[PDB]
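So the structure is just underneath, and the comments pick up after that.
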Amino acid sequence: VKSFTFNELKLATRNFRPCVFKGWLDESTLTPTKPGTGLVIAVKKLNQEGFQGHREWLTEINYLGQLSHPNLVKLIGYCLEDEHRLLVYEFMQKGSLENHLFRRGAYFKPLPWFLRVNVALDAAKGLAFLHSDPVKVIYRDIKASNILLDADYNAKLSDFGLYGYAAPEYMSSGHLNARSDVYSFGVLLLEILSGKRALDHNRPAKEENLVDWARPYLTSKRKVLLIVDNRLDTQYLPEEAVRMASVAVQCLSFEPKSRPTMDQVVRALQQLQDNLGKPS
């Protein structure tokens, strides 16, 4: 993980031009280049939270630098100067998953079925890596806003430190662990399958929550198919949507110990991805 001067990122990002700032670097030297050339970076401004000291922050940055994974946004560098604290990630060209699922359409086209399966699988692989034994990290913020897409539709978990998807044990007792992440992942799966936001106030009462709106439909295959995004018509085999809904429902089990691990959902979604398009 490289260290940058405030001036280096000052040059790279067109004078910190306006959600955080877009920059450019020469890929070999990691030095500022002219805009539109070389590696595109994203620089994030970080305020000091909890009075964290320089040494603690640098240590956290050090551990984050060890968490390289194809489904986590790559940390390129950082900056620590005159109280300045900046982070340098790879720029994700296609933004967050939100912009590719919801969005007042008519002239907008969301992700097709194959890329929805692939994106779900990618997020699952990142989260499973964070839950793995040599990592032991709880993401806490599994949300469609934090699934970023690159220029080839590769999905990665947004940057993370060391509402709408809340697990039951979190609402009740503030609990937060890997199983909580699993429940939130189930909510995300419902979002991907239906194309509807997890929490919508412009929805009838007792249905403003996506899990609650979907609960009576998650009772049979025929009713499961009723919540599939209608913009996905003819693209999927019914058993594929039923499979994704099944994984989501098992992730959404009320008792945390009934929810599968992220490795297991990775296996399931990987089978779904591997057999996509054919009856198999």
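To match Swiss-Prot, the residue numbers of chain A are left as they are there, and the shown ones run 52-69, 80-223, 243-360.
Method reported for this entry: X-ray crystallography, 2.3 Å.
The backbone N, Cα and C atoms fix where each Cβ goes, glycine too.
Quoted from Swiss-Prot, the note on mutagenesis experiment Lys105 to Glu is: Loss of autophosphorylation. Among the mutagenesis experiments that Swiss-Prot reports, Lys106 to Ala is described with the note: Loss of kinase activity; when associated with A-105. The mutagenesis experiment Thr120 to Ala is recorded by Swiss-Prot, whose note states: Normal sensitivity toward elf18-mediated growth inhibition. Normal sensitivity toward elf18-mediated growth inhibition; when associated with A-129. Swiss-Prot documents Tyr150 to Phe as a published mutagenesis change and attaches the note Loss of function in innate immunity. Taken from Swiss-Prot, the feature active site, proton acceptor applies to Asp202, supported by sequence analysis. Here the residue is the original one, while Swiss-Prot reports the published mutagenesis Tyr243 to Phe with the comment Loss of function in innate immunity.
Features as recorded by Swiss-Prot, highlighted on the structure.
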| residue | record | DSSP (3 states) |
| --- | --- | --- |
| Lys105 | mutagenesis position | strand |
| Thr120 | mutagenesis position | helix |
| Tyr150 | mutagenesis position | strand |
| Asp202 | active site, proton acceptor | coil |
| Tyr243 | mutagenesis position | coil |
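Long-range Cβ neighbours of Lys106 (mutagenesis position) (same chain, at least 6 residues apart, Cβ-Cβ under 8 Å): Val81, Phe82, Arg146, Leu147. The two recorded residues, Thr120 (mutagenesis position) and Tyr150 (mutagenesis position), show a Cα separation of 17 Å. In terms of local Cβ density within 10 Å, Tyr150 ranks first among the mutagenesis positions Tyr150, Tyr243. Only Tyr150, of the recorded positions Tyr150, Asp202, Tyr243, have a C-alpha within 10 angstroms of the C-alpha of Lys105 (mutagenesis position). For the pair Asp202 (active site, proton acceptor) and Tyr243 (mutagenesis position), the C-alpha distance works out to 9 angstrom. 10 residues between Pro69 and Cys80 have no modelled coordinates; the flanking Cα atoms are 8 Å apart. Cα to Cα, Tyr150 (mutagenesis position) and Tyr243 (mutagenesis position) are separated by 25 Å.
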